[PDB]
Structure formats: structure tokens, C-alpha cells
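Undergrad: Quick one: this structure, given as C-alpha cells, is what I'll be asking you about.
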Amino acid sequence: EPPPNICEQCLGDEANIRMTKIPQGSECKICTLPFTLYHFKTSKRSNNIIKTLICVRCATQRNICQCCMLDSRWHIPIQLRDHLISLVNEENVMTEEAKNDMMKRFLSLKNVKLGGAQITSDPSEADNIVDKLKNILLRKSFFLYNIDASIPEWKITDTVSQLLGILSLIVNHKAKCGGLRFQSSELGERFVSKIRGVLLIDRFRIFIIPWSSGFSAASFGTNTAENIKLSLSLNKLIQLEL
Amino acid sequence: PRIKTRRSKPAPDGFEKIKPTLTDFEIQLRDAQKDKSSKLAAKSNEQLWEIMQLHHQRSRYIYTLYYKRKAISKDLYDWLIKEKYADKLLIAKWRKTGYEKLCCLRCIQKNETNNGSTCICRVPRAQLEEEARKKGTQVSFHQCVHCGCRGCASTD
Amino acid sequence: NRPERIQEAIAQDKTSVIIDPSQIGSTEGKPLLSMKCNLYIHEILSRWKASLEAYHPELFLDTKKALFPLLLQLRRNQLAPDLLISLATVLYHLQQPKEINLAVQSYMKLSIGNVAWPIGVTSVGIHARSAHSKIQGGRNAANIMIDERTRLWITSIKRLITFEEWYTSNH
Amino acid sequence: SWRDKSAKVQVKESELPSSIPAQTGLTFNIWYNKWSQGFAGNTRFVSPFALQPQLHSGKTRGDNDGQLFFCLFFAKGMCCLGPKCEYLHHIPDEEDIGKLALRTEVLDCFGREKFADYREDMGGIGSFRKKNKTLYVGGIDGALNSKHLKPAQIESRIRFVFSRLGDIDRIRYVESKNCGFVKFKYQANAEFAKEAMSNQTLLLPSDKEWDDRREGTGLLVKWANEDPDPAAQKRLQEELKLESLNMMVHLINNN
Amino acid sequence: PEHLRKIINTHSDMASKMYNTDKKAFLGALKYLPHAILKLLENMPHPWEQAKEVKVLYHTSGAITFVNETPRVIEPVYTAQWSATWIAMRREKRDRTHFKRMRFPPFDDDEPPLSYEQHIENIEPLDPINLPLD
Amino acid sequence: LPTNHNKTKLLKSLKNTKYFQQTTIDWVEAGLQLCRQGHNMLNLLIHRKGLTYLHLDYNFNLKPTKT
Ligand SMILES: [Zn+2]
Ligand SMILES: [Zn+2]
Ligand SMILES: [Zn+2]
Ligand SMILES: [Zn+2]
Ligand SMILES: [Zn+2]
Ligand SMILES: [Zn+2]
């Protein structure tokens, strides 16, 4: 009858926390075996009830807690800590998650710490991979050019909102082009005052155009074979700028 | 209430003077017994809170006429106790000190709560505002579960 | 009030009976086809008033009583689609000289038609299998004998078919 | 805005449709609340209720109670108790998802429980293993009531609809497969939009079929797979490595 | 009693999702159903009384309704009450020229069982089997 | 001989929870409610198994709707 893994973030900033154990509560959300489920409240007057959703063996197989489903030592997701261990050891340590029911039960009952659980288990190799991490970190409408595919729409909204004081937006990523739209007459005048000027989001340069046409998404292209062709022609137009 | 039988006595004098109030409570219970649409669960429990409110107000009315105003005699009050127009126990808790205003019998039992304490509606509203000020948030309690009373301690 | 409706609908009664076999399948002209199916039955009964003296003087009043719901339901487009289409098929095959047998064939696509198990044998034998429920019908695509009053005019249609046979025969 | 006003009664209690579904069988199974002895005709239907965010947002009891789980029937647009609902009746913004940072990889933003992996249909609540942000948007045929449109107009309609539901990373309608892939800034915005445009229509009130709106079967918003072209795998791997480098900095600052 | 009666009236639809755990309670209450039948048939109202207002436990979901109290009667009073009904039924078999036995079952199979508050609570009961005591 | 250490009963073990509640109703109302609740419980036992064609009548006659 092992006591649960619940880390310091799920329980919260209290010293006296009253949880409720139900023996054989529910099937765990990894292996669908029943287990003793502990549900509680972070405060006494919390509106959210927080319960363990995995069993103890599935918790210790991933070295994770049972409530917030992040690492016991680091409080981070399983996939990303496996990615960080792959960045350190040059070995693709991945968590082999099952998909068949019998495979889920089989993969939980065995005595092993799978995935990247063994590294963060003892604190010695934890701090070893931590200072290896330190060694790694020692080593009224407008048109928009020059939007590489790693530039989302929400960053294009956020930087234009930050340069102003706070309006919709339409970006064709397969055409690699952008557009902005609003209603206020003075807002376009203030957008001209706060500058084909350049938007600098993260040093990635986006050229602006006062677009007197009322663009729809059809103006960026009607099909996908038009989008890549217009993106190539507009990159050649950017080379004509340069 | 309880059905009128041969073994039940006729009412003592003065009962026909208070029949319109008890009859209003009776016809409101007749309306509130029928099932509504009642699809949700938060508004399924409210149509039990209406019946707990009607039973509380009927017993409060009989308590008010007997103990507070002294208009109903002991014979008529004992007849209204026999015919189950009002609980002995709710009126008895209203006789006690500290339980003068009270929601229902369920919300003073420490036997039914998971913590072994009374219900949250017995906490005063000022104490809930003090703990809301000490935590920083608002008062995170609005409506009690067993009965719909927002706050039913003897002060508030 | 009512006599102006008498004037208008008798002046419309005297204003075609040849059913176009394109207009039978033309579902958009359903009120016009229903009105033509009304008026050709009126023309049959007007002919059967004339030769009544030597052919069944007892059924003319019965057929007038029995077609009164069909005369009710044909003037203002009150029928079923397949029922009206099959009735128009009958009345188109009832205007041609040698198509009396095709008229009764169209009648037997009217009265029974597409639907298998018209009445329903309703759980014969001992065993009464689980599939044995779909071979009985009180509703849900059983027949078009779904009313006394409806079947009454359906019967009167073939009464007029038999009169049309006798009328084209002895003339 | 929505911080100023209170949330509205989107529907009365009597104005809800009954929980008994459309009859797809002979008799009603009152345990599973479904129909049996026959399966012909769709269980699925166009939802009668839409969201309408800017009208129906507002401040509920959930702001007073301090709870930050959103309302599944605000997103469907079918709450009876408007200003009294225990959950939140507004769009998930940045600060609310920021207060969801402790629990949004375990539960979703509605309090539902995230399961092991997806369904075989890839639609439902979601996983705690994929930080899933991209929503497959199919079912556009009956969502238009099988109306002939150009793909740019349909992409514009899907962009304008899912712009009401939070911050957008990236939308790409597929002309060859008649589906979109709506990716969001946060995971909770994707959850809220999946609940929001569940089985609604892309029909505008400016079109003639507005009376026959609820005839066919509406949208199909579901969780999407990875984007199997290697360019989006490249942008996925490099954005995941940049977020991992941020978490490198966090783990060094912690210990 | 109106709280119990409202719970039993709200469990006639039983089509929402909210009844799921309540429906679990119904399937759990069958293995406590027949005990309650004994608790009816012990507390069965005798012919000398009209209706016996009885204590009863009800589940919060209205799953099972256990009549709570046990019928205790004084032994000489019990045999005297039943002997009074014995002599009264002998008199009303002799002096009655035509005795009409009940129908069985008293209701149709298609008829739902009747609600107490809409058909029985507002009708006052009849006169029970009582011998005229001189 | 009855057991001597039977301090547990059935209803006395159900009063001590938060789910059952004490009240005083007519016997006829208690009987009509045990008929309604017994119909609901047997109907749900039938309907969980999927026996939706066994129309358990209100007089508790189990009859198959179809053959
Ligand atoms: Zn497990
Ligand atoms: Zn945790
Ligand atoms: Zn209270
Ligand atoms: Zn209370
Ligand atoms: Zn309380
Ligand atoms: Zn809500």
C-alpha cells in the first residue's frame, strides 16, 4: 500500500491539507487498473476539487506525480523532459506509451522506471544532468510581405497591438503573406505615425503596404497552387527590393 | 400535511383565523410538488430548496404565532403539532439560544458532513467576509446545498 | 358569398379533359393535374347520367355518395403524391380506345402497386420468427386501403372504369 | 469589453430542447438514454444554439468564487443560469489560461478529464501526452447544407468564426480534402473552440438558407494529428526546441 | 414529506445525464429493495384504522424508501381489535345481501401507478371496519 | 438461535450516513412510492442489459413487446 506521489504544486501553499482516500477508486488514465484514489481541495474553500488520476505504479514508472501529471523532481511534462534528456545524452530517450489495453496493463505491472524516469529519480544523476544543462546553455487595410512560416498570426496581432495602445487580421501562410483590417479612421493614421516600413517582431522583417483594396482571402490566392507560386514570386520581389 | 381522519381531533378555536396563511403555504406546496422540466442539476436542487423554504416558513409562522406573538393557545399549538403542520424539532431548535434563525435540521448535524462539523450556512456572513479578506478573494459561498439558505446563523 | 363561387367554378368547369402524359410526371403542376382528374371524373359521371336508363340505375346515387370525398379532395389538391399520380395514370389510360386493360393495370398499380404484403397475414403458424413482424401492416407502408372513405372512392374509380368499358363497347 | 458587464441568460429553462434524443429506433433505452432496435438516420444534428461571444460574455459567480474553469454550455451557447453559472461565461484570454497553467495538462479548460490517447475518431476531450493545439475542421458539406462555394470564401468564413474564440496561430483550409486545420496560441483556446463550433453551421444570416439552417448535419471539429509535411515538422521541432530552451533556463533557475 | 415527494416526482423522467450516479443508486437499491417490502407489509394498515402515518427513510436520490418503524401492538389489545373486526365482518357478511369482491389486479397493465398527492391526498378516506361499541 | 453480537442492523446502518433521511408520510404514499421505485429499478435492470423490448408493465408483468 504505497503512499501517493503528489508534488508541492498540486497540494499548494498550505501546511495542513485534508485529502480523502477511496480504496479502489477509479481506473487510472494510463493503464485502466483500479487504485486507491486521493481527492482533495487546495484550500479549505477552493472551488476546484483535485484528484489523483493515475495509480502509484504508473506514477513511479514515469517519476511523475499523480495530480498535476508532471515530473516529481522538476515539475515539467514527460514529453519535454524526455526531449531534454535526448538533448543531453545524445540518445533519444522516449517514453513508450501503450495503446492496446492488455499492453497498458502489462506495461504498468512490470517493475521498471521507463522513459526518462531513471535519470530524475535519484538526485545525484539529476544534478549531473542539471549541470550538463548548464554546460549546454554555455554552448483602412494593409498588406504584409516577408512572413516566413514560423511567424504565427497571434504574434502579428500582438506586435501591432504593442506598438499601438490597446482590428482583425488575415494571414495566408501557404502564400506567406499577411493582411490587417479595422474600422477606425484614426487608427490607420496612428498606425502610420508609429512606423514600405518594417515590422520587427523577433528580428524577422515584415514589410508593410497601405492596401487600398479591400482584401479577402481570395486576394491572397484562390487555391494552394497559387499560394506557393505567389510566395516564390514575392520572395523574388523581396530580392528585387534587396 | 397529515390527512383528516376520524381519530384526529377537530381543530380548537382560532384555527380558522389562521387558515388563509397555512392554506397559502399548502397550495404553494401543491404547486411545488409537481415535476417541472428540471433538466439541469443545479436547478434541480433549487426546486427542493423551494420546498424546504415553504416548510421553514410554515413552521416559522406557527412558531411566530405561538411563542413570539402569543396569539395561539396551547391546545391549538398542540393540535398543529399533532397534525404535522410544523416540526417539533425545528421549533425546538428555534427555542434554543444561538439557533433562533435556522435553515433546517440537516444543516446543524455534525453526523452528515465529511469533516465532522456543522454546515457552512451556520457560519455568520461576517465571519465568511473576514476569511475572504484574510485570503484576499471574495466570499466563495453563495447557496447552501441541503436547503437554499444563503446564511442562517442567529446573527445574520 | 357562395353563389358567386358557384358562378365562378361552373364557368371554370365549362373552361380541358385530355391529360398530358408529361403532366402526370410533372409534379409542379399538381393542382392543375388534380383539377383535371376532378373534371374528367365529372365528365364520366355526366356521361353515366345520360346512359343510366339501361345500365345500373341503382349505383349512380351510390357512386355519387362515394366520390364526394374524392371530389372534395381533388379540387383543392388534397391527396397523396403516389395516389394522385396513379389516379392520373388511370384517367390517362381511360381516354384511349383499346387501353381499357391498361386502364385496369394502372388501377391495380393504384390499389396495391409497389407495396408488398398489402393487408398482412399477421403471425400465421406456430413459430412466429423475429423477422415475421415485418410482413404485417396496419400502417407504415402497408396498403392504400387505409380508410373506409378512401377505399370507397378507390372502388368507385373502377366502377367508372367498368362503365367506361361498357360505354365505349356499345357505341 | 466583458470584464465590465454580467453574463446573459442565453436560453430559458423551458426553451431548452429535451434530453430525450431524436427518435432513431423503436423504444427508448432509459439507462444509456439512447435508442435501440434499429439504426437508420443520423444521431448527429445541427446544433440549435450558437455562442455569440461579444453579446453574451460577462461576469458570473465564477469570478466571485475565484474558479477558472470555463463553461461547456456557454461554448455550446445553451446555459440557462447565465450570471449564476459556477463556470466562466467568456472567451479564454491570456490571463485565465495563465491561471490554468497548473491543471490544463491534466484537465481541459472545462473541467473534463483528459484521457490516455485519442479516440479512433480523433474527437472528444483530448490527451495529456500531446500539447495539442490544432483542430481538424471537417463536416463542411452539411455545414454549408451542400452549397457550392469557392474554397477561399469557406476559408474566410472559418477564419472569421474561429477568430471569435481566442488567439489564432494558423488556419489552412484544404481544398482537396474539404477540411481546415485551425491551430491556436494556447491549448485551452483549442479546447474552447472545439466545444464552441461543435456541430454548428458556417451559414451566414445574409444567405437564403437561413430558415433551413438546422436541416443537415453541421461542422465536425476534432483534434488533429501532426502535420505530416516535413516543413511543418521542421517548424514543430524548432518551436519545441525553443520552448525546451526556455525550460532549460527555468530548470537552471530552479536548481 | 413534500421533499420526499418532490424527489420521487423528479425521478419520473430520468433522461438527463445528471441521473447517472442516481441510476447507479437504483441498481444498488435492489439488494435493499425486498427488506423494504417487509417493512411495508409489517406496517400494513389494519382494518380498524384508515391510514397509518408511518416513519420512513428515503434515499437522497429517492432510490429506495424503507418504512422505518416496527409495528408493535399490545397483545390483548391486538387480539381484541382483530376480534372486533372478526365480529364486524361476520355481521357484514350476514346482514349484507350481496358482497362484491375486488377486481384482481385492481388496475390495468397499461395504467401507471397513481400519485398520492393528486388523487388520494385530497380525497378524505372512508370509514374503516369498526364494530359499533355500545 | 439468533446471533448475539449482531449490533448491526440494516436501516440502523443506513441512518448513520448522509444519504438517507428520516420523514413521516402516509403508508399508502410509501406503498405507491415503493411501487414506483421498484418499477424504476427493475426497468433499469432490464435497460442496462439492453432488454429494451421487454416492456415491464406497471403491474410488474414482464412481457416481450415483439416475438
Ligand atoms: Zn496505471
Ligand atoms: Zn503535481
Ligand atoms: Zn442553513
Ligand atoms: Zn439547512
Ligand atoms: Zn446548510
Ligand atoms: Zn454556464
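Here chain D follows Swiss-Prot, giving residues 3-257 in order.
The deposited model was determined using electron microscopy, 3.7 Å.
Positions of Cβ are set from backbone N, Cα and C atoms, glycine also.
Pasting the relevant annotations from Swiss-Prot:
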- D:135-228: domain 'RRM' (DOMAIN)
- D:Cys73 to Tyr: Inhibits cell growth (MUTAGEN)
- D:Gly79 to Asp: No effect. Synthetic lethal when associated with CLF1 lacking a TPR domain (MUTAGEN)
- D:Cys87 to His: Inhibits cell growth (MUTAGEN)
- D:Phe186 to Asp: Inhibits cell growth (MUTAGEN)
Undergrad: Given a 10 Å Cβ-Cβ cut-off, pick out the one of the mutagenesis positions D:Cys73, D:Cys87 that has the most other Cβ atoms nearby.
TA: D:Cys73
Undergrad: Applying a 10 Å Cβ distance cut-off over all chains shown, what neighbour count does D:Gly79 (mutagenesis position) have?
TA: 18
Undergrad: Of the residues in the domain 'RRM' (D:135-228), how many are helix, strand and coil by DSSP?
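TA: Taking the domain 'RRM' (D:135-228) as a whole: 29 helix, 20 strand, 45 coil.
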Undergrad: Residues with Cβ closer than 8 Å to the Cβ of D:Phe186 (mutagenesis position), same chain and 6+ apart in sequence?
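TA: The list for D:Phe186 (mutagenesis position) reads D:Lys135, D:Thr136, D:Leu137, D:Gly168, D:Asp169, D:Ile170, D:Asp171, D:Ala192, D:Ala195, given in order along the sequence.
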Undergrad: Measuring Cα to Cα, how many angstrom lie between D:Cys87 (mutagenesis position) and D:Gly79 (mutagenesis position)?
TA: 13
Undergrad: Running a distance check here. Ligand 6 versus the mutagenesis positions D:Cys73, D:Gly79, D:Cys87, D:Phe186: which have CB less than 6 Å from one of its atoms?
TA: D:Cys73, D:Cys87
Undergrad: Can you tell me the CA-to-CA distance separating D:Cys73 (mutagenesis position) and D:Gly79 (mutagenesis position), as a whole number of Å?
TA: 9
Undergrad: Under DSSP, is D:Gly79 (mutagenesis position) helix, strand or coil?
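TA: Once the DSSP labels are grouped into three classes, D:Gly79 (mutagenesis position) ends up as coil.
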